[PDB]
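Reading through the structure tokens given below for one structure.
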Number of protein chains: 2
Amino acid sequence: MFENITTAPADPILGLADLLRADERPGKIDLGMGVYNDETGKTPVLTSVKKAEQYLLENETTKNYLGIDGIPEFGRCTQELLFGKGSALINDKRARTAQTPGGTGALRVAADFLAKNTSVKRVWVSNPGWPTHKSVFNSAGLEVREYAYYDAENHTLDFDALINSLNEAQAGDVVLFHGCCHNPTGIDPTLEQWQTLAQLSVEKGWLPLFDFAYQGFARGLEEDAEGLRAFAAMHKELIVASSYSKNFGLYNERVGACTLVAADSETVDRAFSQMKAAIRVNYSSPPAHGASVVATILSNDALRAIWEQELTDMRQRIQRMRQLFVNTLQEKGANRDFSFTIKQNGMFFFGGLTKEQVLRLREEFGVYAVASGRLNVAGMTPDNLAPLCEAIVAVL
Amino acid sequence: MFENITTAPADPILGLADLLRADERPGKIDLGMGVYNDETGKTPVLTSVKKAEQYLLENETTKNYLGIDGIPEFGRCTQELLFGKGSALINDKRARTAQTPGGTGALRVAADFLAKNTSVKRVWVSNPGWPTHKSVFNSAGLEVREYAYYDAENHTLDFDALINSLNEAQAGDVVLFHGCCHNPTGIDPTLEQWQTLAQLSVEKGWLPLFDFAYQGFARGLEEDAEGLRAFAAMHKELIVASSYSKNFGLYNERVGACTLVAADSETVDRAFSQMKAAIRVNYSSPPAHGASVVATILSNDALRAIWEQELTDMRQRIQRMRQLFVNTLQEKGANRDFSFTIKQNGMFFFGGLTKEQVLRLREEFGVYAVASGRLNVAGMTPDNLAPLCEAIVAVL
Ligand SMILES: *Cc1c(COP(=O)(O)O)cnc(C)c1O
Ligand SMILES: *Cc1c(COP(=O)(O)O)cnc(C)c1O
């Protein structure tokens with residue numbers, strides 16, 4: 001039965017992990033996957049998380065199944081974090097949230113939901129973008145179209161090209177927007193641009209789908225959600241796939257959420273029942289631990305205070321490494337100017353390397369990055385920054 | 001976009017949870033979902049699990065993503081538990097295991113894998129059976145056919161009817177067998193019958209798929225895996241979806257495994273790469289906590305000893321409640337003899353109630369069971385047994 005199965009192609013992002021595993025060279029530098037590293041090159045468990053896990057260990061009395069949609073408190077806190085503590089969406093009970101195994105899992109649930117319950121046939125994603133998007137929607141049977149987004153020479157959002165591309169998207173089409181910290185460009189719309197996109201979306205009849213995996217890494221928790229909120233204010237329906245993998249450092253616990261919004265409470269409840277049906281035939285119910293940690297932290301004033309500071313520290317260390325990266329690059333002999341890196345939000349550096357240069361960085365210098373030229377700045381430390389820049393200058 | 005979505009039908013098993021939620025009557029009895037209850041009507045966290053979680057809290061230094069297939073140790077221990085510590089499948093590297101979000105999640109991964117990578121078009125499941133099977137495979141685009149299994153009057157496995165039904169299954173068809181503790185009948189093939197099925201399977205060219213969610217609840221860990229092992233000895237290829245939800249009381253942590261077996265190491269590795277591709281476009285990587293607990297317990301002699309005893313205690317309490325149930329039924333005036341219940345393995349009682357009787361038990365007595373007439377014996381306690389039997393006698 002399996003004699004003729006073909007070897008699947010490696011994942012352009014997750015496949016780096018396997019290569020790093022093989023390479024036995026002493027000082028290889030991992031700047032691939034978007035995971036936070038501290039000054040010591042370690043991906044630590046947040047202190048707030050350790051405290052929450054301590055609390056769970058002493059108070060948990062059962063591991064009996066959660067409902068299909070997960071921890072009710074978790075969904076409440078997620079909606080507040082997304083739409084604002086006193087939002088109308090919450091007051092009018094227009095939103096329902098299902099806890100999912102990571103943001104990726106949330107995207108898969110959204111995809112199965114749309115494919116089976118609506119007339120949607122196309123999903124629009126940005127280019128450059130995040131490869132997993134095309135893969136997930138395609139697997140659900142939806143075709144993926146791309147819309148321009150980046151001005152490769154000025155290193156800014158090409159708003160005009162964006163609007164021109166999206167004009168080809170018809171009513172009923174899904175349009176996927178990155179909530180903040182666009183992966184991989186790190187260039188996000190200004191509030192005024194978000195507002196224009198929100199209005200344009202309503203008029204064209206698009207169904208906005210937001211991928212929100214970096215809330216808090218651009219400017220702040222609330223500020224980073226202003227684009228989404230601009231949309232939520234004018235739209236009757238929308239979908240949000242969010243993740244706590246990065247802002248809580250809970251990567252491997254798979255903590256995400258798929259939030260569905262409808263015109264009214266009656267409609268969202270009917271639609272949500274179908275979303276639950278899509279979950280039932282997938283993994284049945286979500287994993288408790290990760291989400292339990294999140295709900296505990298977000299519902300406890302003390303733990304929340306600690307967590308918000310840790311998030312702020314992560315954001316600040318990254319922004320600090322960006323400056324050092326640029327500075328070290330100049331004092332190392334870089335013939336090209338990478339100052340444009342400073343404008344980029346999130347964990348990545350993007351736009352200055354070709355796929356050949358990335359290959360050479362790996363083969364000759366043991367430096368690992370994504371073929372698109374995306375480097376994880378969050379993986380840069382004061383210790384590996386010197387050899388890192390010397391290698392880059394060598395391939396420029 | 002969502003104006004015309006239809007309300008999804010409730011799940012015949014998981015939907016009971018919602019009804020129990022609504023019913024505000026004081027002493028309702030939950031005998032629905034197959035979850036273990038102790039003598040106090042509580043679903044406790046095993047002591048071995050608490051100890052493992054304690055260990056993780058103190059030694060975990062990161063929550064960085066696990067690989068697509070999960071914790072390597074977890075897969076090793078799962079293969080030993082299934083095929084035997086020194087099995088040839090393991091020696092010959094003919095098996096690969098992916099950690100999954102529960103046994104259900106494993107079934108979904110198996111389904112997506114088969115649908116996209118093989119010529120399989122049909123999956124055969126027993127009737128009576130477990131409703132989730134049809135739902136999951138159907139969602140993956142595979143048609144489900146049923147094969148006879150139960151002798152409703154003698155309350156035994158109708159081996160002849162089973163073989164007659166399966167004769168309609170053609171080479172290339174998948175045949176799903178419950179590893180032990182058949183849900184819901186509780187009637188399993190004897191070792192001799194398993195051996196006959198194993199031989200018949202090889203000759204007809206079926207691809208066996210085992211759903212193993214109750215290893216340890218029939219007779220014992222090793223004994224319960226003899227059927228699967230009989231198959232593994234004669235088959236070149238097979239699939240096993242196992243779960244740790246019940247034997248570890250880790251329900252909500254979603255701890256499962258999908259094991260793939262091929263003729264050789266080369267073939268299984270190629271096929272497994274495609275299974276990983278099916279996972280990547282679903283939830284990406286599995287949740288760490290639950291599986292970490294399992295690997296810690298199974299790899300530590302002391303913790304394992306404790307866990308095996310707790311499992312033995314659960315099995316024994318259930319078997320004890322079966323006797324009491326039958327006895328209390330007789331001394332309560334039951335006009336019918338339910339002694340056949342004693343032969344049934346696992347957590348359920350099946351075969352003596354109609355769907356109307358179950359409805360009346362709910363409406364009039366607050367007793368909840370599945371419409372098929374399946375009652376969770378593991379939910380019976382010395383405290384609720386009296387009112388439970390009085391209600392049953394009333395509807396007989
Ligand atoms: C990290 C990320 C996600 C979700 O990751 P999970 O690990 O599945 O929670 C989704 N989209 C983008 C663009 C991301 O960077
Ligand atoms: C419990 C069970 C499963 C798997 O349950 P999970 O909670 O998904 O691990 C699968 N099949 C049967 C027949 C079961 O009883």
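If you check the header, you will see the structure was determined by X-ray crystallography, 2.0 Å.
Quick reminder: no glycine exception, Cβ is built from N, Cα and C everywhere.
Counting every protein chain shown, the Cβ of B:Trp130 (L-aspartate binding site) has 22 other Cβ atoms within 10 Å. Annotated L-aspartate binding site per Swiss-Prot: B:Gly34, B:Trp130, B:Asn183, B:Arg374, in sequence order.
For the mutagenesis of B:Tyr65 to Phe or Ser, Swiss-Prot gives this note: Slight changes in activity. The structure shown keeps the original residue. Taking the Cβ of B:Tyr65 (mutagenesis position) as reference, residues of its chain lying under 8 Å away and at least six apart in sequence are, in sequence order, B:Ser284, B:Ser285. DSSP assigns B:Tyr65 (mutagenesis position) to coil in the three-state reduction, placing it in neither a helix nor a strand.
What Swiss-Prot notes for the published mutagenesis of B:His133 to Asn is this: Decreases to 60% in maximum rate of the overall reactions in both directions. The Cβ neighbour count for B:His133 (mutagenesis position), using a 10 Å radius over every protein chain in view, is 22. The secondary structure of B:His133 (mutagenesis position), as reduced to three states from DSSP, is helical.
Experimental mutagenesis at this site is recorded by Swiss-Prot as B:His133 to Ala, annotated: Slight increase in maximum velocity of the overall transamination reaction between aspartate and 2-oxoglutarate.
Swiss-Prot documents B:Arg280 to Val as a published mutagenesis change and attaches the note Reduces first-order rate constant over 25000-fold. Within 10 Å of the C-beta atom of B:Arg280 (mutagenesis position) sit 21 other C-beta atoms, taking all shown protein chains into account.
Under the heading of mutagenesis, Swiss-Prot lists B:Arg374 to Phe or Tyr and annotates it as follows: Second-order rate constants are reduced by >5 orders of magnitude. In the three-state DSSP reading, B:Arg374 (mutagenesis position) counts as coil.
Counting only residues at least six positions away in the same chain, the Cβ atoms of B:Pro184, B:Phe348, B:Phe349, B:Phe350 sit under 8 Å from the Cβ of B:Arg374 (mutagenesis position). One entry in Swiss-Prot concerns the mutagenesis experiment B:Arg374 to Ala. Its note says: Reduces first-order rate constant about 10000-fold.
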Against chain A, in sequence order - recorded positions B:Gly34, B:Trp130, B:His133, B:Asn183, B:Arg374 with Cβ under 8 Å: none
Binding residues B:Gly34, B:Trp130, B:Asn183, B:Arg374 (L-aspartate) - maximum C-alpha distance in whole Å: 12
Distance from B:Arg280 (mutagenesis position) back to B:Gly34 (L-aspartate binding site), taken between C-alpha atoms, in Å: 30
Protein Cβ atoms within 10 Å of B:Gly34 (L-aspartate binding site), excluding its own: 25
Where the C-beta lies under 6 angstroms from ligand 2, the matching recorded positions among B:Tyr65, B:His133, B:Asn183: B:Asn183
Local backbone state of B:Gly34 (L-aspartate binding site), from DSSP in three classes: coil
Assigned conformation of B:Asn183 (L-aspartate binding site) - DSSP reduced to three states: coil
Separation of alpha carbons, B:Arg280 (mutagenesis position) and B:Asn183 (L-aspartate binding site) (Å): 30
8 Å Cβ shell about B:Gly34, B:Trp130, B:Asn183, B:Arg374 centroid, L-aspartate site members excluded: B:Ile13, B:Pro184, B:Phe348, B:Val370
Cβ neighbour count (within 10 Å, all chains shown) around B:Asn183 (L-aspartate binding site): 23
